Structure formats: structure tokens, C-alpha cells
Amino acid sequence: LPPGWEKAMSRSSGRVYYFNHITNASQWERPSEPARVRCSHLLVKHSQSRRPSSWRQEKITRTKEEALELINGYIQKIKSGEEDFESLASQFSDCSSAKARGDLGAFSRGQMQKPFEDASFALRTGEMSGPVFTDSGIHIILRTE
Ligand SMILES: CN1CCCN(c2ccccc2CO)CC1
């Protein structure tokens, strides 16, 4: 299996699925390095973020648990097609990159926070992460290039 993937069993259904311990992605189908990648992200900050402040809120007070719940809800709506990633990032990302639909541009290893970097480079082009934790908060990462 490609880097980071492992087999798992659904508790509610008993069906096998695949989970990536670098990106926290999970999916039913069997999963299918460049100098640089390009990613977008949706950041949800929490009270223990390195800077608990954003363009949405002068004082971010939500707990890490609450931020994870919000991230999980956004992932559900993206996966169902009810909402697009770019739309949720523009409206609800606590990163200033919200104004660019979450786009961060292209980057190399050694530039981003390590959990973010590792998830970004383990995604295939077009793939989306699960919740990724950094000192900034909790991220949904979309690899675009
Ligand atoms: C990564 N950080 C430093 C760079 C500035 N950021 C940004 C802000 C507003 C629009 C676009 C971007 C990057 O695409 C993101 C924060």
C-alpha cells in the first residue's frame, strides 16, 4: 500500500476500509516524491492555538474538542457534495488564506509545520486529508498540485 496506509475494519458495518496515519484520510476503496506541492487548507483554531485569534474572531475561545467537531462536520459536507471545500474555506477558515479559497501556493519540505508538511506530501494530487493537527490548530488539507 502507498505511504501511510493500513487496513481497518468498520465497527458499525464490519466492512474493511483503509486509513492513512500520516494524513488521517479514510476511505472504502483500496488506495492507489516531488520537490514541491501546492495545497489549500481550512484551519479551525482553538483556545490552545499558538495565536488564538483570527480574522473571524478577535479572541478564539473554542476548545480543541469543539474545533475537531467543526472540522469533522466540514469533512462530512465536502464528502457528501453538500458543500465545496473552497466555499467552506472562504467562509470558515481561521487562516488569512481564507480570502484565497484556502490556497497556500506551492512549497517545499522544511517550510511548513511538520505535521502539515508530512500530510501534504503524502496526499496524491487532488486528495484531501482528514483532521491534521499543528500548533496552529486543526486543518483540512487539499493537495491541488
Ligand atoms: C502561510 N501564511 C503566510 C502567507 C500568507 N497567507 C495568505 C494570506 C492571504 C492570502 C493568501 C495567502 C497565501 O496563499 C497564508 C498565511
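Residue numbering for chain A follows Swiss-Prot; the residues present correspond to positions 7-38, 51-163, in that order.
This deposition comes from X-ray crystallography, 1.6 Å.
Note that Cβ sites are derived from N, Cα and C of the backbone, with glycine treated the same way.
For 52-163, the entry in Swiss-Prot reads domain 'PpiC', with the evidence type sequence analysis.
Sequence-distant contacts of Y23 (mutagenesis position), defined by Cβ-Cβ distance under 8 angstroms and a gap of at least six in the same chain, are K13, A14, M15, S16, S32, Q33, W34. Under its mutagenesis entries, Swiss-Prot includes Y23 to A with the note: Reduced affinity for KIF20B.
For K63 (mutagenesis position), the Cβ neighbour count at a 10 Å cut-off comes to 24, with all displayed protein chains included. For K63 to A, Swiss-Prot lists a mutagenesis experiment annotated as follows: Loss of peptidyl-prolyl cis/trans isomerase activity. No effect on the interaction with IRAK3/IRAK-M. Abolishes IL33-mediated increase of IRAK3/IRAK-M protein levels.
What Swiss-Prot says about the mutagenesis result for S71 to D or E is this: Loss of peptidyl-prolyl cis/trans isomerase activity, nuclear localization and cellular function. Same-chain residues at least 6 positions away in sequence with a Cβ under 8 Å from that of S71 (mutagenesis position) are, in sequence order, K63, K77, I78.
Looking at Swiss-Prot, the entry for mutagenesis of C113 to A says: Loss of peptidyl-prolyl cis/trans isomerase activity; decrease in DNA repair of double-strand breaks by homologous recombination slightly less efficient than that observed with wild-type protein. No effect on RBBP8/CtIP. Counted within 10 Å of its Cβ, the other Cβ atoms near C113 (mutagenesis position) come to 22, all protein chains included.
In the deposited model, 12 residues between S38 and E51 are missing, and the Cα-Cα distance across the gap is 15 Å.
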